[PDB]
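Comments concern the structure below.
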Amino acid sequence: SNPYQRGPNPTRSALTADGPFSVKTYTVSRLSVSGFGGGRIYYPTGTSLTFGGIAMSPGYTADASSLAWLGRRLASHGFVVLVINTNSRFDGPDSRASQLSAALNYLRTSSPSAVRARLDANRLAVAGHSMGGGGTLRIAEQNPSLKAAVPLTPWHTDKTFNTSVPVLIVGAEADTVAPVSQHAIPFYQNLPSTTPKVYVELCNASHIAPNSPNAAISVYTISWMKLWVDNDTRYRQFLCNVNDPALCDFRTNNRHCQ
């Protein structure tokens, strides 16, 4: 009865490793696209189902390769994921928002046949690291049809995003690049009270925590994407009355548990 539901009934343990789908990859050359610097698509194979799309942005100086682990992790749980490179490694967060937008358009329209075969273009979300997380907040505001947004250790000079798109922000307690009280926390607090939102802060973690496999980032990112991209209420268990020793801050307006 949920036509977007994929994969077995989840356990926390299952969400800390690659999921039940085999993953194929497709390198998107910078030359082959406009509006962004290419990147890589991670998509399920050996399946006759379709999945929602996620576009993901790395941060300042970084490229898509840094977040490959999370591209594979999300795709393996049943998503078409395009991790972008930026036109310039120095692009700021509002530029990254424009480039995520171009990437979603390409994903739905000009990606390979095999990729569009596995894509439900009606169900799209965004995530990103650092300035890529600032661009995640900005594109959410610009594209209300997006199902979810997951800024990871986000950085932006703008602290207020007027988005209706459900947002889960991951902060890192020992982040010195985008300190939580000046970035992650105000982003969360300044989002509309009517918008479903969650803030989680990683204990014993720094700005670079999203650049390598991280059990907590995997659990909360997969769970938020599942709940909102797939309407998969089985993932509420990870998001509702949580007691996670990996988390040092948990905040919600409780619009996601019912």
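We number chain A the same way Swiss-Prot does; the residues here are 36-293, in that order.
Heads up, header says this was done by X-ray crystallography, 1.9 Å.
From the backbone N, Cα and C atoms, a Cβ is placed for every residue, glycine too.
The poly(ethylene terephthalate) binding site annotation in Swiss-Prot covers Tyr95, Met166, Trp190. DSSP assigns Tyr95 (poly(ethylene terephthalate) binding site) to coil in the three-state reduction, outside any helix or strand.
Per Swiss-Prot, mutagenesis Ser165 to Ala is noted as: Loss of catalytic activity. Spatially close to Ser165 (mutagenesis position) yet at least six residues away along the chain are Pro93, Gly94, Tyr95, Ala97, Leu187, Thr188, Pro189, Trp190, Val212, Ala213, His242, judged by Cβ distances under 8 angstroms.
The active site, nucleophile annotation in Swiss-Prot covers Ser165.
According to its DSSP assignment, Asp210 (active site, charge relay system) is coil. According to Swiss-Prot, the feature active site, charge relay system maps to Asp210 (among others), an assignment based on a curator's inference.
Using a 10 Å Cβ-Cβ cutoff, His242 (active site, charge relay system) registers 20 neighbours. The annotation active site, charge relay system is assigned in Swiss-Prot to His242 (among others).
The Cβ of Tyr95 (poly(ethylene terephthalate) binding site) has 18 neighbouring Cβ atoms from other residues within 10 Å, across all protein chains displayed. Counted within 10 Å of its Cβ, the other Cβ atoms near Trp190 (poly(ethylene terephthalate) binding site) come to 26, all protein chains included. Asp210 (active site, charge relay system): 24 other CB atoms within 10 A of its CB, across all protein chains. Proximity of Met166 (poly(ethylene terephthalate) binding site) to non-local residues of its own chain (separation of 6 or more, Cβ distance below 8 Å) is seen for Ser92, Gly94, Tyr95, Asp126, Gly127, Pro128, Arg131, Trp190, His191, given in sequence order. Excluding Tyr95, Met166, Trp190, which define the poly(ethylene terephthalate) site, the same chain contributes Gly94, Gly127, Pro128, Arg131, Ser165, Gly167, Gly168, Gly169, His191, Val212, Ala213 within 8 Å (Cβ to the Cβ centroid), listed in sequence order.
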